[PDB]
Amino acid sequence: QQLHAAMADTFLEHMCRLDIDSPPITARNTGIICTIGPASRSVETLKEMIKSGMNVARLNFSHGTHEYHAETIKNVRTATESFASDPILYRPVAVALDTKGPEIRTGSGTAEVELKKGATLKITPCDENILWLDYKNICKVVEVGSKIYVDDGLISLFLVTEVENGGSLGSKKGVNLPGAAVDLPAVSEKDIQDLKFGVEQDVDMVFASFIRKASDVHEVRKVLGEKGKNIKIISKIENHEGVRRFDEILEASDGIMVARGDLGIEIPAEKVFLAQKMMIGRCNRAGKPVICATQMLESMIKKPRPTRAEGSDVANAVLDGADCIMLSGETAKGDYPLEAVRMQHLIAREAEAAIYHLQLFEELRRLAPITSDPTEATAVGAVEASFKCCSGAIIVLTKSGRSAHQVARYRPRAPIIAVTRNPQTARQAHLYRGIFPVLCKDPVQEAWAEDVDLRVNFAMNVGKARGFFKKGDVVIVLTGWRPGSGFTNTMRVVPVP
Amino acid sequence: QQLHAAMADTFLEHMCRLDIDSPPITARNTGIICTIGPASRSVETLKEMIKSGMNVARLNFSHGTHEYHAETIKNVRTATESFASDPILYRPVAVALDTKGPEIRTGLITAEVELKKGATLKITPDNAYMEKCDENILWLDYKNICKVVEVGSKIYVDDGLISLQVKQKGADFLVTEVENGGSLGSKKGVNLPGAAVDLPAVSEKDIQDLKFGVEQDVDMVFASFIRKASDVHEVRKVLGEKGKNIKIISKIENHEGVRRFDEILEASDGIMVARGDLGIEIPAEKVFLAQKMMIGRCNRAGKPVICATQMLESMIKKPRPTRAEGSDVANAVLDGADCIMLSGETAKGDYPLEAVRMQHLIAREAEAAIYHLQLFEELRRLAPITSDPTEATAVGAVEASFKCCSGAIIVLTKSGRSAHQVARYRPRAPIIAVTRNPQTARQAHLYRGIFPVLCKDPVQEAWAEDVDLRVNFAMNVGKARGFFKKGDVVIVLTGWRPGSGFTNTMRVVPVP
Amino acid sequence: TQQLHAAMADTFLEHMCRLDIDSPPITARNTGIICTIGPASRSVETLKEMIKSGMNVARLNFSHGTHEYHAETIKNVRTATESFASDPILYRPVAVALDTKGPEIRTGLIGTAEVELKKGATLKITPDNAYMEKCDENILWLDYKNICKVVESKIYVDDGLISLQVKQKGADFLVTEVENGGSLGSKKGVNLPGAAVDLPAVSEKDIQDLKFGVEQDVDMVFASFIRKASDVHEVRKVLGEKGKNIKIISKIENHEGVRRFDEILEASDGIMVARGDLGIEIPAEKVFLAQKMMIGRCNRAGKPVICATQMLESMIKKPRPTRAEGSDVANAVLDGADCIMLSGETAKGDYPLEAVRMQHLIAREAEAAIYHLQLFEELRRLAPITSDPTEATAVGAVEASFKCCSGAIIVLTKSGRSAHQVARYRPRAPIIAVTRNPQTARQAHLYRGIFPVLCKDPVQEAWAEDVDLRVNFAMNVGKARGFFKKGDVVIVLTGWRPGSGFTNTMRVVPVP
Amino acid sequence: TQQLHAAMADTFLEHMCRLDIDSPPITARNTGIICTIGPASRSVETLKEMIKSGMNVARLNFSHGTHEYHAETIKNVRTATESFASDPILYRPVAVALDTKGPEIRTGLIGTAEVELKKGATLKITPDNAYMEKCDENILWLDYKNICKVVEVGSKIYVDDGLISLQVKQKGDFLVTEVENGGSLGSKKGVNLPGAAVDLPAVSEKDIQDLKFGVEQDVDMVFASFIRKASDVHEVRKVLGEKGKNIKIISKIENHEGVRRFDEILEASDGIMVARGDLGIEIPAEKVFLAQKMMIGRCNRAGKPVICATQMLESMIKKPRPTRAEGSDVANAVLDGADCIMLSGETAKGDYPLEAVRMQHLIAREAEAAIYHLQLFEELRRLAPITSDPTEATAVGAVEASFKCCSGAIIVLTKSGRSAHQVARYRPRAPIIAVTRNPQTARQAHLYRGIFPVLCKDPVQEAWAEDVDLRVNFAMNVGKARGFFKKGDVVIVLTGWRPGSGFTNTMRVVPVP
Ligand SMILES: O=C([O-])C(=O)[O-]
Ligand SMILES: O=C([O-])C(=O)[O-]
Ligand SMILES: [Mg+2]
Ligand SMILES: [Mg+2]
């Protein structure tokens, strides 16, 4: 687990001591989010994806119908619960709804035309010289000389435009208006229906597209209402305004997605890494989950092995400190969905061992405010203990997940076994790095003491069965003093029985 | 130039302060190496590549003849010298010879056979099948394959995309099952991870290629599949007296090379992290560990390191890179690579110029994002104390460069060494290396931050005036390139007497 | 308050620049105060006032006095201590320390008048005994019968003020030149820097004194002139089974002890930097080096270290210390001494109470001035990885203490160990160590930040209730002492089971 | 040697654990030694031995003595100094410091008579001049006419270095006080009124006469007593006028107000003295170390000289060896980063003035080796502002080089001192040989740590280049003769590009010839 490197006095010496022959621990801390689609929506494929390490099933509402998504969610649940007969080896799987959001698109039976460089193409609110799109106000917000991007930014341009970068035009392609004054509501009537559908389907989180300000986050939250109040809102930062207004967005949100696809069109591609590292750093500092997304293993759509760049990108997103990494096309429509999941799992474990925890822990603690929240004090202390004894795990009894989130913030090397009886908490926990959620099914014991002890033993059995630790190893256990929530204040250092 | 981020007390706060609206300086410090091939070998394309930011022309001797490469070298020189009429705007371009080394290749089927998962394939060295490869029988050039592989061994073909498992071993054949299928073409690369592969690091062919390199006056050799220090010594010995100044860059592309990296780094002038072969020879998820390890060790040693292969791979076919590719180039610079390299992108890609420009843009951004506070401290703490007055002058100049936020460090250098000593300490400011030696001007591109300039003015009579002339030349270059303006402060490194190896004078001077 | 503005600084320099005399320190005083008891301080009334002023340990110097004299002194210390036992909340345990005579060389009799030694003059040194009471300017007797055999050499007399160089030596005789002259009186101490002494580290006299110590139920032994680990083992062996819990503090007061410090530190319960003899045995200008070295190594080991001798020397005769003395006490605390010690100041001085109060005041100020940011980091980086659950619990507690700026760390401890483990990590907040063991309550004063409290309540049947009772006791103490108020947060350390060595539970709790 | 093993530690804790008493320090001693001259030390022969033992600055305490007495003392200092002037390689500049009386309160005459004040006894205090020479155990006169206005019932009055303490019981023309701490009371002892608001001028008519005398006597620096605000420093500077404009003003911080207004005082001053005597009476004694460490840290940050003063080796007035506390105090003042350390009674009136000088020299060299330069250089760097001053950039770069090659010295050609002061600010381990032709610059340079001033007497050469080389060679000869470095060793050399001041911009790393 790169322990030789972990004991270096400088980051440079740490890098010099990284050893390919030093195997990582069994635990994988970084959550894996997989977009489900044609390639991956069958129950059998989903079982293999869960086996390969999928933690969250992402549903992309830019496409498909409520029917198609309902069936997909049913299949995800069927695949998940197929492992429910053994609670020790069960793995919670979360469901994420990704909103369409303010998408501009062009005008299943699809043909494509060839747009040529130098040619003039007119835009109107399906072929060379006339192109229709759904944004009725385009003519107001753009000027001649502004760029218009079409089909993941591959094509670049009444509206009279010249084709700067041509290609196949297709149908119903997404458009980017680089920081034009686009007035499309952050929550459209379509989004409202999709969010309500999400609340009915009992989704764990919403990935809200094209969030530009705090008000947008409040709109999403308001639409979810009382019934959806526990659904996590992850704001996708995918334009210049969202990056400029990141602080107010981060305050209003439950977490963040660095949505690098749109972002790399909306801002110069060479600057995306700056925005990524900035958002991850700020989320780490805030203790709120951050997802690195889009084109992480893109070539695996068509190839059984990633490029060297892709391998580097996944590793660096984990070293930057992403809580989750995400597959899009790779798992939704790729020829190698299982290989993609396995590849993310392998790279994440390696990168996790290669984290300079000495510096990370210090900096995290120095930038955290002093507080008289007893749970926060307990969390940081537990992480310290975890390091001091090189503990096999941190076991956390949590009902809402908050206690486990507080531990996760301080980035322990050891996995955080979060024991809960709340299924939603067990699913949502995957948003946080190092949180290994376990769903206790055992009936409530008679003495609260005994109910606590039993939940701990559950965790001990899971850690043993998963090869996180052995009998005689030391683990950290976090409990409360009083039944109920927000009373986590007890840390114990105990041998595994 | 991310100055707000550069003043953070913690790396975390540094990251939180990275600002997309903070534009980088004009200077680009990381060298760009471009593989030359069919897409890029024309004089016109080469002119545009130099304009776009190419610093080193890499020639891949895995392919082509001496004739083909001689013409390529001539074209590179023609394109380079087309800008020589203005020494202020001239850019030296280095030539790199990349050796074939112990390559294993398949036979001939352009034709492709479709391999299906589960299907049987037989491997043979019998030349009867050299040009009769198909979905049932595959010939390869490694005559001793049957000796070094066992039942259960993997054989990887075509950049590791096709994978075969040995099921039965014969006297002169293998029966294999296709684990990962796909299209199999002609003359594809074969990797035998964990096999006992018995092939010389320097073949008789490599010896001829190296001799040709010495005749052609190449600046550096990228030596393939270096596994131990002895391999580097073989290359060095083959170059002889005439080639003694050619830089040997060892390509680390297998398990053994990574394990013996210290002895290799000692024996070599520099390193290339050759991630293509490396990502097949070791698990792909470990490549980043090997990369970061080698870069860190090279930086500590003050020897050049190149990050190579598939940095902007998708740009072979697309005018824009993936998000992963953008991140990879940035992270290689942040890791502290001296140079970044394009392979297929420039050799055979549809967008060679865009690829060069993209590396130039990402490198400048990543260079601004370096946490110099920590980097400079750590570098100094891990460098040994020396009696060498030039080492002390260098470190002092880098410190001063920081202290006054200098526009550049101007270094008068004959052999490169003084500028290399400055480069080791990673100043933010560009190092304008003034030389009259053309080879030094070319070779200087291997080091980060070294902007080499070739003074052609005759040696003036008063040594002090010969010095002033060369400093003024660098001032004119920096002004014309928009590195600094009149009134700005720069650092100047000179020697106390004529010759090489007497650099000991640092001056802080206004730009005139 | 408590210089917390300074504690937030990113650099030690900025920390120093932020030290504020107008920022008043917390009520708690963490550094133990050891006072030598003698003619000025042995009365019950004076002892009561010394306890009030802040005395934690009563040191008995066995270089002087009889068993009778010391027994009465111990009785008086106990009488004074127990006079406050009627209120367990406001009671303060007081430890008794026996300081051994050890291998002392002393001069003969001149009445108690003096001769004048002149620089350059010859002096004879003799062990004859015929000159035992006839010492003069020509002949000096001493009790070390083996002197003429171990010297070849400088000889120091009377606190190192008189210095003699051996000019010529015979058996039974020695001739010296007076290098530094002065007034020589009767029965002065002799030091032989280097000049390897054969005297036993534990003499027959020391054996009797140690046995007396065991009979009197002393808490700790300060063992004089420890030179090696074997010496520490001899002391430990002499104490036997009955004395097994008595702490052995090795006094490091010669060059050999400093050179063999690691083996001594391993064998001992703690260390005293005995600067008197040490500043004669090694050049005075090097004592600070030895002090800082020993304190640093003790802190790193988690074993108590005492800074001793001449800390407030001028207060023997003056009601206020010098500026140097004020600085010395502050720097000993900043170096990280667990205890500071008064010798002549309290034993024989005119102002024993003022001396105790002065140490109390300076210690509190210096404790607020501690750069906890760097100290805690360095402490953790130099501490070994262990599977001791109590060690992991302790460090975690100290982190928590910082994170919430807790008013105290409450520790239930039977042997002291758990509270010692907390103390090692140097929390700012006071460590309220609740015990029912009186010896543990006394011995705890050897460790910085440990405020020992002696619970007298009977053991409850329900272990949980017995724990709660003891925690409540500590809450009452902290409230009454003004360490914290109702609603404040404190850290509580408990074990999971009755017994010793099971501390593993940390709670963050409001004060009720 | 020179605690190099300790200097390479990754942490300050490990650095402390690696301090080795058997590791000898380098020959060079970087911390300036200031000695108060008086009855014990004013002879030419004693002064020669003090210079030999390591005295850098002769401090004259104008709280005592006459102009005549001090003029003779200055003459003697000069005579002793110039006795070594025939060899410029082995000559050592010695500075003269005038320490002002400042707003003191002093008691009357009992001259050299004493009374015994007993604890619990009543003592009457009076400003009535009738008792000015009739002080006794019952009535004590003092010179502060307004005392009765500024003190209250319960106030403390401290007399004679705070050794005698009186509590005001009754206020009248008089105060009735109870003696809390008694002892022997002599004539003309200092009085402190902690927490009172004393209206006395920072520069009294006496101070004005003493300052004028100082300008006539060509003193190098003024130690200005009881500075409370920047305006006080401006008063001193104004009194010195055009003729005294180059004299360095060192503000003595010795009261609560001075500590609170330290930043404005530090801005206005050439440097600072932590005057711990009065300070430890004016503020609680247990806080003096906080004020000391604060002022030293801030002076280091500013690049202005700081002196640690008073009672550093006090017991050596009467004893040939210091206490253990005194040894520790000197070492810690150097570790804190004082530029100079100071002897008062030890050298002025003590029985062992030479031993005291030698002891400060020894302890300073040891403490200098024990500095954790790794952390100190980094922090100094991270706290210094970015500037476009080429001399500042050259200075820091030189210090870096000095460390990189473990240079034997940094040779600096300086006319005003400034370039050498800029080097000193970054605290190189290597000694700074400051070559000047200006004698006052050579004397004033001792205020800065590591600056070893050398006074070139050679005529100015016609070729500027040769005049530079001559001065560099002079420094090479000095460093060789002083055992700072040997032939073949590396040194750093700082020069300017043109004749004049404020042109230092050239650094060279050169072998010693
Ligand atoms: O003997 C001692 O304790 C001393 O020298 O301090
Ligand atoms: O006046 C002084 O020097 C003092 O009080 O230290
Ligand atoms: Mg999107
Ligand atoms: Mg004064």
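Quick note: numbers on chain B are straight from Swiss-Prot, i.e. 16-124, 129-531, in order.
Cβ from N, Cα, C; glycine included.
Among the features that Swiss-Prot reports, substrate binding site is placed at B:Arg73, B:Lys270, B:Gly295, B:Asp296, B:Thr328, with the record citing similarity to another entry. The Cβ of B:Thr328 (substrate binding site) has 26 other Cβ atoms within 10 Å, all protein chains considered. Mapped onto three states, the DSSP output places B:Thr328 (substrate binding site) in coil.
Feature annotation from Swiss-Prot assigns K(+) binding site to B:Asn75, B:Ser77, B:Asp113, B:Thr114. Here the Cβ of B:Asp113 (K(+) binding site) has 25 other Cβ atoms within 10 Å, regardless of which shown protein chain they belong to.
Here the Cβ of B:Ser77 (K(+) binding site) has 13 other Cβ atoms within 10 Å, regardless of which shown protein chain they belong to. Residues or ranges marked as ATP binding site in Swiss-Prot (evidence: experimental evidence): B:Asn75, B:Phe76, B:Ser77, B:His78, B:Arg120, B:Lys207.
Among the features that Swiss-Prot reports, Mg(2+) binding site is placed at B:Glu272, B:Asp296, with the record citing experimental evidence. Shown in sequence order, B:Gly208, B:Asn210, B:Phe244, B:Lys270, B:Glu272, B:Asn273 are the residues of the chain, 6+ apart in sequence, with a C-beta less than 8 angstroms from the C-beta of B:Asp296 (substrate binding site).
Listed in Swiss-Prot as a mutagenesis experiment, B:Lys367 to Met is described as follows: Abolishes both pyruvate kinase and protein kinase activities. DSSP assigns B:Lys367 (mutagenesis position) to coil in the three-state reduction, outside any helix or strand. The number of other Cβ atoms within 10 Å of the Cβ belonging to B:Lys367 (mutagenesis position), over all protein chains shown, comes to 14.
Within the same chain, residues at least six positions away from B:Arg399 (mutagenesis position) with a Cβ under 8 Å of its Cβ are B:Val414, B:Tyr444. In Swiss-Prot, the entry for mutagenesis B:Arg399 to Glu states: Impaired homotetramerization, leading to homodimerization and subsequent activation of the protein kinase activity. The structure shown retains the original residue.
B:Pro403 to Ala appears in Swiss-Prot as a mutagenesis experiment; the accompanying note says: Significant reduction in hydroxylation and in PKM-mediated transcriptional activity of HIF1A; when associated with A-408. If you take the C-beta of B:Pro403 (mutagenesis position) and look for same-chain residues 6 or more apart in sequence within under 8 angstroms, you find none. Secondary structure from DSSP puts B:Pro403 (mutagenesis position) in coil.
For the mutagenesis experiment B:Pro408 to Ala, the note given by Swiss-Prot reads: Significant reduction in hydroxylation and in PKM-mediated transcriptional activity of HIF1A; when associated with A-403. Every protein chain considered, the tally of other Cβ atoms within 10 Å of the Cβ of B:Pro408 (mutagenesis position) stands at 26.
Residue environment of B:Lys433 (mutagenesis position) contains 18 other Cβ atoms, counted within 10 Å of its Cβ in all protein chains. In the three-state DSSP assignment, the secondary structure recorded for B:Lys433 (mutagenesis position) is coil. Quoted from Swiss-Prot for the published mutagenesis B:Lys433 to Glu: Abolished interaction with phosphorylated CTNNB1. Impaired phosphorylation of histone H3.
Here the residue is the original one, but Swiss-Prot notes a mutagenesis experiment at this spot, B:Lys433 to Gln: Mimics acetylation, promoting homodimerization and activation of the protein kinase activity.
In Swiss-Prot, a mutagenesis experiment is listed as B:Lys433 to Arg, annotated with the note Abolished acetylation by EP300. Abolished deacetylation by SIRT6.
The note that Swiss-Prot attaches to the published mutagenesis B:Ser437 to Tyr is: Unable to bind FBP but still activated by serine. With a cut-off of 8 Å between CB atoms and residues at least 6 apart in sequence, the same chain places B:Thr409, B:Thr412, B:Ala413, B:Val430, B:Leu431, B:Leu512, B:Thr522 near B:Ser437 (mutagenesis position), listed in sequence order.
Around the Cβ of B:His464 (mutagenesis position), the same chain contributes B:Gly46, B:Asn70, B:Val71, B:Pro107, B:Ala109, B:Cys358, B:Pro471, each under 8 angstroms and 6 or more positions distant in sequence. The mutagenesis experiment B:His464 to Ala is recorded by Swiss-Prot, whose note states: Abolishes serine binding and allosteric activation.
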Using a Cβ-Cβ cut-off below 8 Å, which of the recorded positions B:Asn75, B:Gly295, B:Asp296, B:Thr328, B:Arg399, B:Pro403 are near chain A?
B:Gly295, B:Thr328
In the same chain, which residues outside the set B:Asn75, B:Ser77, B:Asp113, B:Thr114 have their CB within 8 A of the centroid of the CB atoms that define the K(+) site?
B:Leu74, B:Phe76, B:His78, B:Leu112, B:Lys115, B:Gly116, B:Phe241, B:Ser243
Can you tell me how spread out the ATP site is, meaning the largest CA to CA distance among B:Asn75, B:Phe76, B:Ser77, B:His78, B:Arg120, B:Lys207, in Å?
15
When you average the Cβ positions of B:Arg73, B:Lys270, B:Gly295, B:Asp296, B:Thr328 for the substrate site, which other residues in that chain have a Cβ within 8 Å of that mean position?
B:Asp113, B:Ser243, B:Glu272, B:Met291, B:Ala293, B:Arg294, B:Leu297, B:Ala327, B:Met360, B:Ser362
Which one of these binding-site residues, B:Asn75, B:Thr114, has the sparsest Cβ neighbourhood, judged by other Cβ atoms within 10 angstroms?
B:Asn75
Could you tell me which of the recorded positions B:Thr114, B:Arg399, B:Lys433 sit with their CB under 8 A from some CB of chain C, listed in sequence order (or 'none')?
none
Recorded positions B:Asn75, B:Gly295, B:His464: which sit with Cβ under 8 Å of a chain D Cβ?
none
Starting from B:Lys433 (mutagenesis position), work out which of the binding-site residues listed here (B:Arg73, B:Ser77, B:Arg120) have their Cα within 10 Å, and give them in sequence order.
none
Neighbourhood of B:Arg120 (ATP binding site) by C-beta distance under 8 A, where only residues 6 or more apart in the same chain count:
B:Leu159, B:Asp160, B:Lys206, B:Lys207, B:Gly208, B:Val209
How long is the line from the C-alpha of B:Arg73 (substrate binding site) to the C-alpha of B:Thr114 (K(+) binding site), rounded to the nearest angstrom?
10
Looking only at B:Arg73, B:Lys270, B:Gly295, B:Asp296, B:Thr328, which the record lists for substrate, tell me the maximum pairwise CA distance in angstrom.
17
Integer Cα-Cα distance in angstrom, B:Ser77 (K(+) binding site) to B:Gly295 (substrate binding site):
14
Gap length 4 residues; flanking Cα-Cα distance, B:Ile124 to B:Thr129, Å:
8
Under 8 Å Cβ to Cβ from B:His78 (ATP binding site), same chain, six or more residues apart: give me those in sequence order, or none if nothing qualifies.
none
Rounded to a whole number, how many Å is the Cα of B:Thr114 (K(+) binding site) away from the Cα of B:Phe76 (ATP binding site)?
5
Tell me the Cβ neighbour count for B:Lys207 (ATP binding site), meaning other Cβ atoms within 10 Å of its Cβ, over all protein chains shown.
21
What's the CA to CA span in angstrom from B:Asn75 (K(+) binding site) over to B:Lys367 (mutagenesis position)?
12
